[PDB]
Amino acid sequence: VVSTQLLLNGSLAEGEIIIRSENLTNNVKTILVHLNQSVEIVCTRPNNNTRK
Amino acid sequence: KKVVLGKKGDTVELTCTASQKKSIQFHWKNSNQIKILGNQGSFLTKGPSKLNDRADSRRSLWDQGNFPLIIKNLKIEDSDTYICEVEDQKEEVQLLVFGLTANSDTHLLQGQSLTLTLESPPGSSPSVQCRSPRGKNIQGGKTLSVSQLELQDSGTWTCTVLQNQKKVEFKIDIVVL
């Protein structure tokens, strides 16, 4: 699965939350965290909106 | 150094080179390095600047290694050095955009006068060489004026301004009645 800043149906983190980057002069160097817990994200839409 | 210029209402183009010709990571960032436009792999990070609403780039060109950057509807504040840091070098464009107008708005008469105003951005030492349908080469700096304005002066005036090795043309529209 692919997602942006936040995934779905995917991995979890093993021990705790850590981060990934280098130098603090200009700092593009995208940072990444693995969040050692889970979260609930659930989207439902049965019909509820028949009018297109 | 490689400048560009604008017209307070136009767009402009700014260039980024790359030897791998491959769409590798470039970022467009102004003087003190805010992020403005950036290749993140196959994506464009509209940076957090004054230009969160304007700037752009031809997107296709990246897979060629030529990464552009445009500043649409330039106002004098988008006038600033930029930078492109494709792989190991940081090509800097420098954009000093202005615009200009005349005092008279809708109503003029024959024998009257009109003046000029060029809205330069700070740090500029230009020179305004301005023209007329009658060949009135108004030779001077910013505030160009003439004590003679006639029915023969009708028609717009090709005004121009030299800011560090370039100029760009200008209307000065003249209409009577």
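Note that chain B is numbered according to Swiss-Prot, with residues 26-202 shown in order.
Cβ atoms here come from the backbone N, Cα and C positions, even for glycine.
Taken residue by residue, the domain 'Ig-like V-type' (B:26-125) breaks down under DSSP into 8 helix, 20 strand, 72 coil. The domain 'Ig-like V-type' annotation in Swiss-Prot covers B:26-125.
B:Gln65 to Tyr appears in Swiss-Prot as a mutagenesis experiment; the accompanying note says: Increases the affinity for MHCII; when associated with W-70; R-85 and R-88. The number of other CB atoms found within 10 A of the CB of B:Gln65 (mutagenesis position), across every protein chain shown, is 12.
The Cβ of B:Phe68 (mutagenesis position) lies under 8 Å from the Cβ of no residue that is in the same chain and 6 or more residues away along the sequence. According to Swiss-Prot, the experimentally introduced change B:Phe68 to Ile is described as follows: Abrogates the interaction with MHCII and T cell activation.
What Swiss-Prot notes for the published mutagenesis of B:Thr70 to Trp is this: Increases the affinity for MHCII; when associated with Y-65; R-85 and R-88. Within the same chain, residues at least 6 positions away in sequence whose Cβ sits under 8 Å from that of B:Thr70 (mutagenesis position) are B:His52, B:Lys60, B:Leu62, B:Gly63.
Taking the Cβ of B:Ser85 (mutagenesis position) as reference, no residue of its chain lies under 8 Å away while being at least six apart in sequence. Here Swiss-Prot notes a mutagenesis experiment, B:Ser85 to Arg, with the remark: Increases the affinity for MHCII; when associated with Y-65; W-70 and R-88.
For the mutagenesis experiment B:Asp88 to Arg, the note given by Swiss-Prot reads: Increases the affinity for MHCII; when associated with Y-65; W-70 and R-85.
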## Note on the structure
Between the C-alpha atoms of B:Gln65 (mutagenesis position) and B:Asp88 (mutagenesis position), the distance in angstrom, to the nearest integer, is 13
### Query
With every protein chain in view, how many other Cβ atoms are within 10 Å of the Cβ of B:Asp88 (mutagenesis position)?
11
